[PDB]
Amino acid sequence: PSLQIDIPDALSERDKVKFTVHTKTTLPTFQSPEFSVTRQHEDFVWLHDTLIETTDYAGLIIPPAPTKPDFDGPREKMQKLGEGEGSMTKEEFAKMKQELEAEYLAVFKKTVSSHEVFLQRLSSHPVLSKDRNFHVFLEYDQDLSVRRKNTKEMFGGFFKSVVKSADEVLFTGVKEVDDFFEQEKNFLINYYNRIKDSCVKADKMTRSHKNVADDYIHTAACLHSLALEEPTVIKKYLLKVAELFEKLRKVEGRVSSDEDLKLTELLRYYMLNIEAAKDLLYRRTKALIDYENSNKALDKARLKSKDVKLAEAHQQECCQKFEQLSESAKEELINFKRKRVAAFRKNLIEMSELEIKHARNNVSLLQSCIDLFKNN
Amino acid sequence: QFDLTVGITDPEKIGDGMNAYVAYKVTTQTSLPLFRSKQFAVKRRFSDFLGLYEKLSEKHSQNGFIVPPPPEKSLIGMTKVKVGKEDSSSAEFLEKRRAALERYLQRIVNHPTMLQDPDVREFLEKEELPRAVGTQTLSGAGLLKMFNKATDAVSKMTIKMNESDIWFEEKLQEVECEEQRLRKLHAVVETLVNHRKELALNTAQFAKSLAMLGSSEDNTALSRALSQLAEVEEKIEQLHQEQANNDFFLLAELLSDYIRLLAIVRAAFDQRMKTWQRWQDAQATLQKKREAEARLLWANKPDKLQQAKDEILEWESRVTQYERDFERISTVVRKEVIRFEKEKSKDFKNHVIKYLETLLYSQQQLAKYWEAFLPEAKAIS
Amino acid sequence: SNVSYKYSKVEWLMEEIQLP
């Protein structure tokens, strides 16, 4: 209760999302017990990078950075709808617009949630909740992200990636040493593919759901249009079914969005989280290769008896640096497992509740309409 | 309102190989003294309904009667039932065809003139005596079919008129607009069907990945809960698909029937115009006859004159017949539009309730599925 | 060219903001 963080709103400006980060605190390190600041996705990436680069946090499970907000799909569909406004009825256009606004809102809510969960994880951690760059990004001296005018720094960072990317690509062709990092590795290796496959299948399912929802709106339009010219007895009956499909469209689009949030997004998260755990194993074993490199250096140094202590010391630190990474690695992998079980359990529970909510909502909608006609 | 009800049930495959066909049990219940029994049933194959329509159309359509058309020849559905693959798409096709044959026959028996036709009421009484692989029948019926088709297209392409009075054309406007609105709503439901089907597939895929996730799980409780969630998804994907079939056979197909009936009132208006044209042509012929006499009044041949005076008397009668047919045909379209409207209000409400109950059953199933999984989610320790 | 949406928690509501 001493540091509570929520993201009550966000604003999607052109190619950017701004999050209102709201903080409530009883900690005397902050100037106010309640305050709000504006933050962009890049500020969360910077906070995450700074926490990873902090040497004293090397033995802590740093929460994964939130995913970049992707609105390109919903925005492209919204633009194409505006170009097509003259080819359809005002009622069809209004319906299709509402379905796309609901798709956009579902992506927007998943984005806000992922950013809030990242900050809440930092606030819940006994060390990271006291981090100066965290406190500065929350209730510190306003915002200190893009305060420096020069881009020269950005150009230098981009170059590192072209050179940096090669080191990671080269590192893929390596053979595990000793007896550590064995069975578990291929497991993550195996789970990532199963996670990725279940993610694209989930995405296809929800996108088919929205397609079905779109039909409901288009169907209610033709029903309404059809009911115009007709004997009055059936004319009113048809308007009640068009009114029905207008509402059913609203729940189907809603079940697609909640489906995208609880399942597809849960799977997206741990597809990148698995990738992060794999980088931990890569670094741990890197030490191993370093410890071999060091011995081959001592073996020759002892023969000439020149720099024995120097190559001895080198061997000692890569032996035990490996153990230091090995401790923090296992401490974080286990941490990951525990967090993944809680996440799956949480989303599965929530999804089930939402599925039941919408199912009952449709039952009452269809029930009342059926009981209406049976009792004309 | 005739006290006569027809039902079509029990789609049965009769025979084997290339000669195999589907028969339908046509049940009739009536108090009308024109039938020998108050209740009876006969077996009829899809081509027997086509033979009924052919005979009725030859007798009545040329006189301006709106003869209801039978459902279309689905070649694709006939191949599916013949290739012996006992599945779900063959049963859906047979039920769609049965329902459309039932409406078709209900229209025929609700019509005063057609109900009195010996081919409708009395042919309901004739042994089918089905036989297979007889070429001779194909050779004679088939030769006639190709020659007639060439004649029909040239006449249809060469002449295309409109209506005269608003009785058929004002009303003709309303009818043609309602068909536009039905095709709109119909095209939107067909996308709803596919979308649903497309949803059922994706739910089936998802269901499988969950079970694979539960198996990959290293936590027993999570494997159990995930495995159980997949079983819920498995049940839901069946609901989606069965609902999609109900969206098609209980809704989409319902609209298509009305579009099938509206086209039958359009054909009545078109037939009223064909009669008017033939009537006008007779008058033009009559004028040529009266002029043929006028020329001969100055000539000196009394025999050819009486020849002309007779052909005038004959065509005075003919033009009287074509005129009397035009009046009667104009009455048929009126009688037909009223029939289409009264039948709409009588049945439309129930057909909508039938479909809505199909969505109500689904949701009720959804609720029970998740209410049963809820306790299993809470049991995750 | 500059359609922006505001997402707010009071229950969440999304508002279109239109600025030419």
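Sequence positions for chain B are given in Swiss-Prot numbering; the residues included correspond to 142-522, in order.
According to its header, the structure was obtained by electron microscopy, 10.0 Å.
Including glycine, each Cβ sits where the backbone N, Cα and C put it.
The domain 'PX' feature in Swiss-Prot is assigned to B:143-272.
Under the heading domain 'BAR', Swiss-Prot lists B:302-522.
Experimental mutagenesis at this site is recorded by Swiss-Prot as B:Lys214 to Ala, annotated: Abolishes phosphatidylinositol phosphate binding. Abolishes endosomal location. Taking the Cβ of B:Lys214 (mutagenesis position) as reference, residues of its chain lying under 8 Å away and at least six apart in sequence are, in sequence order, B:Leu191. Look at B:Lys214 (mutagenesis position): DSSP puts it in coil.
Quoted from Swiss-Prot, the note on mutagenesis experiment B:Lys442 to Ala is: No effect on membrane remodeling and membrane binding; when associated with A-445. Contacts of B:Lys442 (mutagenesis position) defined by a Cβ separation under 8 A and a same-chain sequence distance of 6+ are given as none.
According to Swiss-Prot, the mutagenesis experiment B:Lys445 to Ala carries the annotation: No effect on membrane remodeling and membrane binding; when associated with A-442. Counting every protein chain shown, the Cβ of B:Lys445 (mutagenesis position) has 14 other Cβ atoms within 10 Å.
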